[PDB]
Amino acid sequence: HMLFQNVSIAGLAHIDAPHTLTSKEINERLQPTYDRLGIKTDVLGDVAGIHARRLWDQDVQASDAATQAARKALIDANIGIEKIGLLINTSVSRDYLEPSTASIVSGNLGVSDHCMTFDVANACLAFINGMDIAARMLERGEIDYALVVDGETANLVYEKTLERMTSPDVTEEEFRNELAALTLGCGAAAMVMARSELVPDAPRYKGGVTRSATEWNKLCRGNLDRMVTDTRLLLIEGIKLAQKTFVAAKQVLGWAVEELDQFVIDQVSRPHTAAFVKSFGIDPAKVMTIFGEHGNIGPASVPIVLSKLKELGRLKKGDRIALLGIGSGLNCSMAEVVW
Amino acid sequence: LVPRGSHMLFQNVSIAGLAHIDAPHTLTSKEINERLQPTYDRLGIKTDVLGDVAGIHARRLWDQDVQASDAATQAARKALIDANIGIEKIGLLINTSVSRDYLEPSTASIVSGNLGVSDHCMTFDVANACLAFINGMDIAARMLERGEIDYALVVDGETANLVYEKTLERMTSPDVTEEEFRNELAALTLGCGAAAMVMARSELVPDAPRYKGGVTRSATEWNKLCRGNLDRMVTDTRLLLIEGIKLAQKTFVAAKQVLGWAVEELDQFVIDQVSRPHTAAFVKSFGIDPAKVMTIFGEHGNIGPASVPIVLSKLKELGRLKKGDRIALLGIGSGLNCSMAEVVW
């Protein structure tokens with residue numbers, strides 16, 4: 001019924017992580033163990049379509065990556081940190097349980113005594129939830145500008161996950177559920193959202209809709225050291241939920257597929273992406289992809305893709321952009337930006 | 001006379017149900033002290049820092065196999081009964097606990113699935129030290145005000161079992177430095193427990209309490225004062241106190257301008273449940289009647305962000321609260337962040 005009319009996107013930025021680890025290099029150190037279980041296939045590069053991913057320097061924490069991203073977004077919006085009234089950290093990666101990663105980022109930045117901080121956690125949907133929570137405060141006049149940040153680190157998942165599978169003992173089927181950890185990638189993004197009367201020419205966030213199917217809360221379960229995931233069923237119920245969520249998006253957003261100029265989606269693998277496009281009859285040309293060379297950056301994936309699109313001059317004034325994702329839960333969220 | 005703003009305060013947001021869960025197993029400060037006595041002796045500690053100094057005589061613990069999500073869910077069920085509604089009415093569920101099942105999925109997902117929420121139910125977590133429940137209250141308040149939903153659940157289950165056994169193991173080490181002992185000591189004032197609140201648009205529950213919200217100030221340059229993972233918390237209790245009070249004080253100046261507050265015009269203060277010195281310093285700093293500040297750290301310790309709602313729920317359970325009571329919710333979380341909000345009962 002009632003969309004956001006005065007929430008804009010004032011600045012946007014990403015950080016690509018500096019070290020590359022190729023699925024080839026990974027596959028070499030995994031060959032012994034592939035040859036034990038008699039698996040012929042290259043599940044990373046052939047099936048998933050993931051050929052490289054980036055990793056941070058030694059002991060770069062999430063809050064560091066979020067800080068670098070947040071600094072660039074601030075420069076991109078051409079405002080100083082004294083203007084930020086809210087800072088939401090959305091990452092899966094978290095420096096500690098207590099306190100929030102947001103507070104660490106905000107301290108690194110020197111936010112004012114008026115800036116509210118906290119973390120949102122919700123798998124690959126968290127950035128969109130963060131964006132929506134910020135938009136609610138902006139519209140109410142609680143704040144004029146917000147930072148939504150997200151830094152992801154998988155350095156430790158790789159050290160530990162590899163060693164576990166390349167031991168002498170090794171398991172059998174855990175391998176297939178564990179390999180999903182070797183699709184993960186490091187990266188960061190940040191976005192400065194703002195009240196529109198401040199930034200009249202800037203893109204606008206209208207909000208959107210969420211639907212869920214939390215009955216499947218078992219299927220993807222990540223610690224710091226480990227990610228266990230059934231990808232096959234997550235794919236199907238994911239798409240079933242996405243469909244349902246698109247019906248909701250018709251009703252509140254006034255959406256159809258032919259009308260939308262970009263689909264910015266969570267980045268998992270070639271099969272998640274292809275199934276999605278096929279099910280919804282989407283022009284593949286409107287669907288930018290980064291898992292090929294960066295792997296899965298969880299909730300940073302969406303704003304990384306939007307920022308990349310922006311920087312390549314793909315986004316014309318007036319474009320209608322679908323932000324969407326299918327996160328563990330299962331949850332699904334879909335929202336609109338009008339460039 | 002002169003038309004005023006709302007001061008950004010929440011309109012037509014109500015509390016339709018409230019519930020807490022006490023964890024089953026009692027752990028006394030005597031038990032703890034008996035176990036730590038060889039270390040106390042080695043370090044020359046001749047006072048009961050838990051019982052006499054910190055004011056905590058006991059705390060509660062779950063079984064070791066019990067999860068945040070399980071406690072969050074028990075509480076959620078009791079709050080639904082309290083609100084006399086089914087789970088089909090819930091359009092938003094935020095888990096606000098520090099304790100978490102996994103890094104993903106959200107602990108709210110796991111609670112939501114156990115309860116059987118509809119496919120219209122929005123779920124995510126909010127983490128912000130002991131201030132998160134209030135943050136979740138605000139996030140849900142904004143949706144209910146706008147009329148995007150009818151009912152919200154804010155849920156919070158804490159478990160400290162693991163930090164308890166590992167901290168006790170490290171603090172009884174023959175090699176443990178005084179520095180490390182003191183750093184880790186606050187973890188032995190933590191406690192298990194859980195809480196849940198159903199909130200609603202006032203139109204649906206015309207006699208329920210009103211949640212007005214309030215003000216927030218921060219001091220993010222102190223983010224390293226208290227830091228915790230699954231099995232360990234390190235705490236500069238001295239600087240938490242001093243910088244916590246300064247921040248409280250600053251927020252209270254803002255509470256006067258937006259809430260029209262004054263300590264003498266509030267009937268209850270629901271605070272973070274930390275310790276007897278933290279509590280005394282806060283009461284003395286603002287000139288508050290101690291009787292208007294209910295305390296449970298004595299027997300349950302510090303239940304992080306569950307403490308506020310647990311105290312609220314217990315205040316209701318005892319019949320302290322009457323229609324019209326002006327109820328200050330004030331939280332100083334690790335960060336530092338301080339929110340001060342008002343519930344009118």
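Numbering starts at 1 and runs along the chain as displayed.
The header says X-ray crystallography, 2.8 Å.
Any Cβ shown, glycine's included, is placed from N, Cα and C.
Residues or ranges marked as active site, proton acceptor in Swiss-Prot: B:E104. The feature active site, acyl-thioester intermediate is assigned by Swiss-Prot to B:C130, with a curator's inference given as support. Per Swiss-Prot, the feature Mn(2+) binding site maps to B:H25, B:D63; the stated evidence is experimental evidence. One mutagenesis experiment named in Swiss-Prot is B:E104 to A (Swiss-Prot position 97), and its note says Hydrolyzes 27% of the substrate after incubation for 24 hours. Cannot form the beta-keto acid product. For the mutagenesis result B:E104 to D (Swiss-Prot position 97), the note given in Swiss-Prot is Hydrolyzes 50% of the substrate after incubation for 24 hours. Decrease in the formation of the beta-keto acid product. Under its mutagenesis annotations, Swiss-Prot gives B:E104 to Q (Swiss-Prot position 97) the following note: Hydrolyzes 24% of the substrate after incubation for 24 hours. Cannot form the beta-keto acid product. Swiss-Prot gives this note for the published mutagenesis B:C130 to A or S (Swiss-Prot position 123): Strong decrease in activity. Displays measurable CoA release only after incubation for 24 hours.
Annotated features taken from Swiss-Prot, shown on the structure.
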residue: B:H25; record: Mn(2+) binding site; Cβ contacts under 8 Å, 6 or more apart: B:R60, B:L61, B:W62, B:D63
residue: B:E104; record: mutagenesis position; Cβ contacts under 8 Å, 6 or more apart: none
residue: B:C130; record: mutagenesis position; Cβ contacts under 8 Å, 6 or more apart: B:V98, B:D272, B:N302, B:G304, B:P305, B:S307, B:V308, B:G331, B:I332, B:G333, B:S334
Return the count of C-beta atoms lying within 10 angstroms of the C-beta of B:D63 (Mn(2+) binding site), excluding that atom itself.
12
Which of the recorded positions B:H25, B:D63, B:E104 have a Cβ less than 8 Å from any Cβ in chain A?
B:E104
For B:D63 (Mn(2+) binding site), which of the three DSSP-derived states applies: helix, strand, or coil?
coil
According to DSSP, which kind of secondary structure is B:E104 (mutagenesis position) found in, if we only use helix, strand and coil?
strand
